[PDB]
Amino acid sequence: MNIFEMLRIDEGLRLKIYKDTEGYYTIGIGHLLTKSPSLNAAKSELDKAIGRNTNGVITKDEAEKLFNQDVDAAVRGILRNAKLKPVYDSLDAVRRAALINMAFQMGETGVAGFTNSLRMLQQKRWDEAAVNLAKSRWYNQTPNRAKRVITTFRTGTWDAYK
Ligand SMILES: [Cl-]
Ligand SMILES: [Cl-]
């Protein structure tokens, strides 16, 4: 298991534009296109991302290319963020993947708002962090996914994904 396989499990793979859990236009492996309620706007963002007139459908390779780019940006956002970097540096390899997962889903800004959980993770207070992470809209809205990430932080193992 690795970050790529982990997120591919959490986000799935779709080759046509679809609406995410928040009702936003997305494609591929959780690649958000826009928060605009306009499909045309989504098709436009899509074509610009791919570099061709897609008509709202991409290929597998195309989805994977967006995904590599998105994973890279996620990590880079963490490393550039003053509140996130130190947490990330303190964690082991499995738990780093859980932090990337959250950043991919909610953006660096969203993640940095879990101040209190972040501090517990940095202190390596696993059970406490898990409890704090669960008191969030994130957990209430996408409970199965949040449970999987939380267990990852708690245990430092890939068991939730096995
Ligand atoms: Cl892009
Ligand atoms: Cl879920």
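This entry, so its header tells us, was determined using X-ray crystallography, 1.8 Å.
Placement of Cβ uses the backbone N, Cα and C atoms for every residue, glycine included.
Taken straight from Swiss-Prot:
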type     : residues               : note
ACT_SITE : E11                    : active site, proton donor/acceptor
ACT_SITE : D20                    : active site, proton donor/acceptor
BINDING  : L32, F104, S117, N132  : substrate binding site
MUTAGEN  : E11 to N               : Loss of 84% of enzymatic activity
MUTAGEN  : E11 to A, F, H, M or N : Complete loss of enzymatic activity
MUTAGEN  : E11 to Q               : Complete loss of activity
MUTAGEN  : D20 to E or Q          : Loss of 99% of enzymatic activity
MUTAGEN  : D20 to C               : Nearly no effet on specific enzymatic activity
MUTAGEN  : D20 to A, N, S or T    : Complete loss of enzymatic activity
MUTAGEN  : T26 to H               : Facilitates transglycosylation more effectively than hydrolysis; covalently bound substrate
MUTAGEN  : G30 to A               : Almost complete loss of enzymatic activity
MUTAGEN  : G30 to F               : Almost complete loss of enzymatic activity. The enzyme is destabilized by 1.5 kcal/mol
MUTAGEN  : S117 to V              : 50-fold decrease in enzymatic activity
MUTAGEN  : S117 to F              : 10-fold decrease in enzymatic activity
MUTAGEN  : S117 to I              : 500-fold decrease in enzymatic activity
MUTAGEN  : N132 to M or F         : 2-fold decrease in enzymatic activity
MUTAGEN  : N132 to I              : 5-fold decrease in enzymatic activity
C-beta crowding around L32 (substrate binding site), within 10 angstroms: 18
Site with most surrounding Cβ atoms, counting all protein chains shown within 10 Å, from the mutagenesis positions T26, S117, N132: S117
Residue among the mutagenesis positions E11, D20 whose Cβ has the most other Cβ atoms within 10 Å: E11
Conformational class of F104 (substrate binding site) under the three-state DSSP mapping: helix
Recorded positions listed as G30, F104, least Cβ neighbours within 10 Å: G30
10 Å Cα neighbourhood of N132 (mutagenesis position): matching mutagenesis positions from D20, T26, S117: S117
Secondary structure of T26 (mutagenesis position) (DSSP, helix/strand/coil): strand
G30, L32, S117 filtered to the recorded positions whose C-alpha is within 10 Å of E11 (mutagenesis position): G30
Rounded Cα-Cα span from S117 (mutagenesis position) to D20 (mutagenesis position), Å: 26
Spatial neighbour of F104 (substrate binding site) that is closest, considering only the mutagenesis positions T26, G30, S117 and their CA atoms: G30
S117 (mutagenesis position) to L32 (substrate binding site) - Cα separation in whole Å: 26
